[PDB]
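Q: Have a look at this one.
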Amino acid sequence: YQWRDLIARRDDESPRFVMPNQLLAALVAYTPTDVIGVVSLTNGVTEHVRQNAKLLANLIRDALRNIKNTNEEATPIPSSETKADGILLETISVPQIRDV
Amino acid sequence: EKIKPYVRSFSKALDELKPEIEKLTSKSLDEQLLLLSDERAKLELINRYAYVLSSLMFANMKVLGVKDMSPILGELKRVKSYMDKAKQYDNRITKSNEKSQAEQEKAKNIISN
Amino acid sequence: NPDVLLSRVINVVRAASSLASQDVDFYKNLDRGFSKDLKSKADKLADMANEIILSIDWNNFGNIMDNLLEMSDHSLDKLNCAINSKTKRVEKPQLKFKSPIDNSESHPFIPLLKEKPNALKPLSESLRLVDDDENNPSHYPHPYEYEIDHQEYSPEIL
């Protein structure tokens, strides 16, 4: 989206002329890692993304690395909650409990 | 002790060039190209970018001492090629402008007489 | 500027060239350390090339040069096409115009108005800069705002 806006404001063209939303969807769904998968998608390919297809292939590779980093982190986060509940019991005095 | 001044000179130049590359490279080229409306200005910035990279690659290869230099040199002529093409176009435009002006002077002279 | 910087680049190049003139294989036997001072200098040079590649975003350099010289070729073809014009061929109006198109939007739209007929307020007073509100960002004030608010409608439409 940012790139296409960048080119559209460069060559003074419409964002859909640089790249239609349907073709962009093919880049998000299929994710071509090479310059071969970028050029040949759906029905046809416009002129703007054809010349910068190498960049798009590079961009997909650039895009891919970030997604991988997030996944490993997530499992750790869930476990702590029972422990968080533990701290309150610790904080409360054992002594009072016999009193009440 | 003969080699040391050469190394020192090179090292100093790199420090000298380093800030300039940082100052030149601060803005993404697409950003710079969007900024200037003129086609003629645009062609200039691009040729410049091609010139610096080719030259820096050239200097790099020399530092390495790699055996064959035909390829790097090939890129530099290509740059010299396009830069010339830029310059040649400007000269033709200037000549046309001069000719139109020349007539005005003749017209002024006739009126005076 | 460009020239000065270009001259500086040229000065770097001559120094780079002189080193090549010297031959050091003889030296390889003598010292490990000499290479490190040089290798670091070489790595600094490579760093700049990498930065250039990032901006564009040996093999990387080659692909980028092809991209740069593709862009350059198009510009001159466009210039020549325009001057020679001065199967169906597409016609585009925008390129022709004397003030070329500016999509940068660096500054808030500046009215193109240079005269103001039927004015109640001076064009002067009309073209002015107002400091931004914390609540609202500053914008140029429509030049006939006053006229629209305070000019009287012809009796006839009413």
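Note that chain C is numbered according to Swiss-Prot, with residues 5-61, 78-106, 126-197 shown in order.
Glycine is treated like the rest: Cβ placed from N, Cα and C.
Quoted from Swiss-Prot, the note on mutagenesis experiment C:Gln133 to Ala is: No significant effects on growth rates and degradation of 5' ETS RNA, increased accumulation of extended forms of snR40 snoRNA and 5.8S + 30 nt RNA; when associated with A-142. As a published mutagenesis entry, C:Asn142 to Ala appears in Swiss-Prot alongside the note: No significant effects on growth rates and degradation of 5' ETS RNA, increased accumulation of extended forms of snR40 snoRNA and 5.8S + 30 nt RNA; when associated with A-133.
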Q: Could you tell me the C-alpha distance between C:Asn142 (mutagenesis position) and C:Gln133 (mutagenesis position) in angstrom, no decimals?
A: 13
Q: Kindly assign C:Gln133 (mutagenesis position) to one of the three DSSP-derived states: helix, strand or coil.
A: helix
Q: Have a look around C:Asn142 (mutagenesis position) and count the other CB atoms within 10 A of its CB, chains all included.
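A: I get 13 for this one.
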Q: Under a three-state reading of DSSP, tell me whether C:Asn142 (mutagenesis position) is helix, strand or coil.
A: coil
